[PDB]
Amino acid sequence: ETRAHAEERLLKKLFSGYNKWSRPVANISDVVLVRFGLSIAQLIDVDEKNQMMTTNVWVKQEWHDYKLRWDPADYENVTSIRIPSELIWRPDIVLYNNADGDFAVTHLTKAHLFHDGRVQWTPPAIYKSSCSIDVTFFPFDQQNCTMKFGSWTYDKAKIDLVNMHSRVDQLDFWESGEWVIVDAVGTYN
Amino acid sequence: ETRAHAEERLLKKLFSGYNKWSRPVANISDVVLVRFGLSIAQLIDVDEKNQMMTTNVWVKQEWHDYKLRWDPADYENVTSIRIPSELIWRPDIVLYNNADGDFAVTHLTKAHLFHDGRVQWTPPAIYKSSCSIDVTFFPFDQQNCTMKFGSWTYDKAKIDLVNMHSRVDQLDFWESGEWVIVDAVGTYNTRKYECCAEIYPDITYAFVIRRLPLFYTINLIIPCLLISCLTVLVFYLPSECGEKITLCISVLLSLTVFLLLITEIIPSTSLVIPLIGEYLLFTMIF
Amino acid sequence: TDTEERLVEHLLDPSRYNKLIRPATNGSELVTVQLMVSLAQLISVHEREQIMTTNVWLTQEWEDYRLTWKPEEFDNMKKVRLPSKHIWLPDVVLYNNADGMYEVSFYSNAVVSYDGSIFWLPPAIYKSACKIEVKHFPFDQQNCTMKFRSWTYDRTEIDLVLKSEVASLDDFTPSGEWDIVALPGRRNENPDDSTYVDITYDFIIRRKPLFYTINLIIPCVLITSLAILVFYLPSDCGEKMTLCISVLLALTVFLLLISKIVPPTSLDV
Amino acid sequence: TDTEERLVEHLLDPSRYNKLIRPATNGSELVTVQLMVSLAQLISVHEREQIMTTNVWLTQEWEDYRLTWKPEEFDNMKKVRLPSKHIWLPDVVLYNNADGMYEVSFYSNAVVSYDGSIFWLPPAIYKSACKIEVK
Amino acid sequence: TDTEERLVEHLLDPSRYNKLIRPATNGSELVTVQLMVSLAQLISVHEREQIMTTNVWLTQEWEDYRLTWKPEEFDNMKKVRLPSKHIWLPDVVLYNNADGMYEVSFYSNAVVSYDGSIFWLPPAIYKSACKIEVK
Ligand SMILES: *[C@@H]1O[C@H](CO)[C@@H](O)[C@H](O)[C@H]1NC(C)=O
Ligand SMILES: *[C@@H]1O[C@H](CO)[C@@H](O)[C@H](O)[C@H]1NC(C)=O
Ligand SMILES: *[C@@H]1O[C@H](CO)[C@@H](O)[C@H](O)[C@H]1NC(C)=O
Ligand SMILES: *[C@@H]1O[C@H](CO)[C@@H](O)[C@H](O)[C@H]1NC(C)=O
Ligand SMILES: *[C@@H]1O[C@H](CO)[C@@H](O)[C@H](O)[C@H]1NC(C)=O
Ligand SMILES: *[C@@H]1O[C@H](CO)[C@@H](O)[C@H](O)[C@H]1NC(C)=O
Ligand SMILES: CC(=O)OCC[N+](C)(C)C
Ligand SMILES: CC(=O)OCC[N+](C)(C)C
């Protein structure tokens, strides 16, 4: 009767024959559409001398796993569960122009799983990326530092990226007092 | 029939009842002879101020395991295999005089195991070891930095060390351009510690390194000599020029600045005084 | 798909596939590994520490006969992605690395064909040591090498082979301080060893001299041009000593700044 | 103690405890977590980078109904240490950290009481961003 | 040897030995740990940062009644070397550390006597906070 017992039953059912190394599509010709978005916690550093930008961001990713589905009526109306992200298949999105940091997400927070197969995974990440610095009008200079994200090993026919929202989310942005963001927009290429 | 399948069979056989925590001797009174040698890849840094030497070395080790023997005729003539070094017993050789680094090897590369029980392990390591720096004749100084290696928990009756080769290996040495290795020899020693009743052996390597003095010559010595050339000029300036004070004050302040620059290089030890420092101090006094 | 997960389970089944064993077939043969270095960006050259930092994609290609399958039995699947950490890899590392980081940074998936062909293209941030030549600074040309070897297998177990005689610049981001001249690759044996093999890339880079010209050389020339004025200054002005002492001070300061820019090596001035 | 070993095995048996499930039964009730930062030391305040470094214990208390036992059956044991990595944890982290270190440093043991009260005191070294007033 | 590996398998068997439990026979009994510090080298004293760096060997001796054996049944073996990572350890740390490093640096082997006495002497590079009097 208790929610915990039904959740244990659901967890046992979901991961009975689950393979985390296989792309989660019912039919091979299907594409895993990954909705990708960025939320910037703070702009830690803009290193003009070394031409590196350090940022603290939340990498918002959402996709559908056809094996992680259930009917809540059979599990005491349990509609979603938090599961460790290292138990399930995840897209291998890496930062191409990494410099002095990590290519991929390393924190591996828990994923939010809904009864219709939707997976929402929003881990944090510190990124140190290269950007060409232009100091022609320093200290009245405006910089343009880019971050390039994409799946490393899956081509467009297997994983496709969808722009969650046009602009980087700044609702929880920690203002620095040295730099002001004029515009942060993601472009699909 | 394929070498890979025979190797899989051999691996299944070797590690059936293998215990990596037990010293690999057939008889308790036997000693594990570990042939130990160093190969230096590059002398990363000699920090005179902090009195540390950073080195990149290959720690060549070789011992015999009595439970890791096989007959190659039974395994498609497989004569040797590479296995993760964390699956087998290994000697616990550590660097006694560590300073700001690690005591033991951390990379844990694969070991080369031979059918007769011979294990070869050559992991890389970066060691930061303390050594006393003597800068009496800086920048023409010669330094003698040591590295003491030995098993931490097994005494001479359980593990004994053998000098692979007295001389440190320099066949793959990356030349620094700042120091030259005059001599690098390992010395086998035994000694008793108040901790324990047994004798613990060790091999101590003495790196005798000579500084190439051109850089510091040009950047410190010659400017100091040029300033020293002007110390007595004030007594030939006429009093009417109204510039004696300017010259002598400039000389004093330049000498003081150069003394301060030297101080930032040498260790703050009170056992020896650099000759350059004494010369600068006496020149400042006069 | 069900077929894909069945296949992935079949290939990586530990009871039938051991990743610690070289995929050597036909007997005491050697596994051929194809290398190709792709330079994505030349992050930095640190002259003082003599370290070159690069962002490279390291192509590694070999054949693993144990990772074979029949496309008919598996819904005509021709290739699959397998986690590189769960298959045999040739432990190819950057041997002359500074900072003691030998392996690649990410460990991406490996693309496996039904015939056992493996394609692995992990990214890496590499810090390699190189010998800086200071004689012609700031008009200097550097030659920083990158040596790749397997720190597990010798020439009797694997054979390293270049895929192309040069490193690829297909997806290169221009530096701004350094100009790429040549990136040749070479496979080196040892005639007196027979167990040694390496692949080395020479990074011939050329500094763009404008920045240091403007910020260091023109000021130096300006200060140098003042060295002769003391002899045209009349003695009655009472300012000869000021001028010559000031010139000496400035010259010494510039000497020390240059000393702090170049590596502290004694091979050349 | 043999009794403590028996109790630890009983409490963390996989057939009756799953650390992936939040201790909230009878519907998705709320697990109340009581928080208390105890400042061990103010390491430093780097004004140039606007980062404050501290050494703290992130005291956390909550009730896990699945980790209860009868003291009379276990030699009147009223508290037991359990490894925090083996029980459900509230993933409380420092959100405004600079350098991207969110979690605690050590993951020490949790002190479970016989009534299901958990008391966890993990040490943490934090580097938090703050606004420096230079006026 | 075969006897030594039989003994080590018996001692560290996770079925009969839980390294997470204090070796206390009774609930109120306490484990006495004997500490001695051996100073190998005083590396540095940084007056500005107020940190002292030392190379010390930290002797720790206690008794674990669960790691006992009868020598006659093991070819007259009087002591063995066990990995300190697989036996219960008293979590003795440098509490006033200045670099967030609490534990020892190496985790060498512990020397175990047939009667349960444990002798552990790991090396450590310690960085301790120190109030510096510069007057
Ligand atoms: C997968 O999709 C393709 C394209 O529509 C279709 O031809 C094929 O029959 C599908 N496979 C299955 C098993 O439905
Ligand atoms: C199930 O839970 C949802 C909230 O998650 C609620 O809106 C819905 O009414 C519930 N249904 C039943 C049958 O309890
Ligand atoms: C910034 O750079 C991107 C890509 O390099 C370009 O699309 C965009 O127009 C640039 N914006 C500004 C303001 O320079
Ligand atoms: C071990 O060596 C000792 C010393 O030679 C000997 O007395 C003893 O018999 C040996 N043990 C075996 C089992 O051979
Ligand atoms: C076994 O292999 C070695 C090389 O490792 C070779 O010299 C020897 O002739 C081989 N023996 C047989 C019987 O194949
Ligand atoms: C260097 O030091 C070692 C150990 O103190 C000593 O044996 C050796 O003779 C010394 N060599 C020189 C050249 O000082
Ligand atoms: C297949 C594979 O690993 O590709 C890596 C390179 N990339 C991301 C440019 C395609
Ligand atoms: C037994 C033991 O741990 O000894 C450590 C100290 N040492 C290396 C001086 C003997």
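Sequence positions for chain B are given in Swiss-Prot numbering; the residues included correspond to 31-316, in order.
Each Cβ is built from the backbone N, Cα and C atoms, and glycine gets one as well.
Per Swiss-Prot, the features are:
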- B:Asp75 to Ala: Loss of CHRNA4:CHRNB2 channel opening potentiation by divalent cations (MUTAGEN)
- B:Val76, B:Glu78: Ca(2+) binding site (BINDING)
- B:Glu78 to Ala: Loss of CHRNA4:CHRNB2 channel opening potentiation by divalent cations (MUTAGEN)
- B:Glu205 to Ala: Loss of CHRNA4:CHRNB2 channel opening potentiation by divalent cations (MUTAGEN)
- B:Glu294 to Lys: Loss of CA(2+) permeability (MUTAGEN)
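Here the mutagenesis positions are B:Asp75, B:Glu205, B:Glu294; the one with the fewest Cβ atoms within 10 Å of its Cβ is B:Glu294. Counting only the Cα atoms, the space from B:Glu205 (mutagenesis position) to B:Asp75 (mutagenesis position) is about 12 angstrom. Remark: B:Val76 (Ca(2+) binding site) has B:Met83, B:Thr84, B:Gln173, B:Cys175, B:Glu208, B:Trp209, B:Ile239 as non-local neighbours, by Cβ distance under 8 Å and separation of at least 6 in sequence. In the three-state DSSP scheme, B:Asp75 (mutagenesis position) falls into the strand class. When the alpha carbons of B:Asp75 (mutagenesis position) and B:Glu294 (mutagenesis position) are compared, the span between them is 16 angstrom. Residue pair B:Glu294 (mutagenesis position) / B:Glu78 (mutagenesis position) shows a Cα separation of 10 Å. Contact annotation for chain A: of the listed recorded positions (B:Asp75, B:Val76, B:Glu78, B:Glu205), none places its CB atom under 8 A from a CB atom of that chain. Its own atom aside, the Cβ of B:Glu78 (mutagenesis position) has 19 Cβ atoms within 10 angstroms in the protein chains shown.
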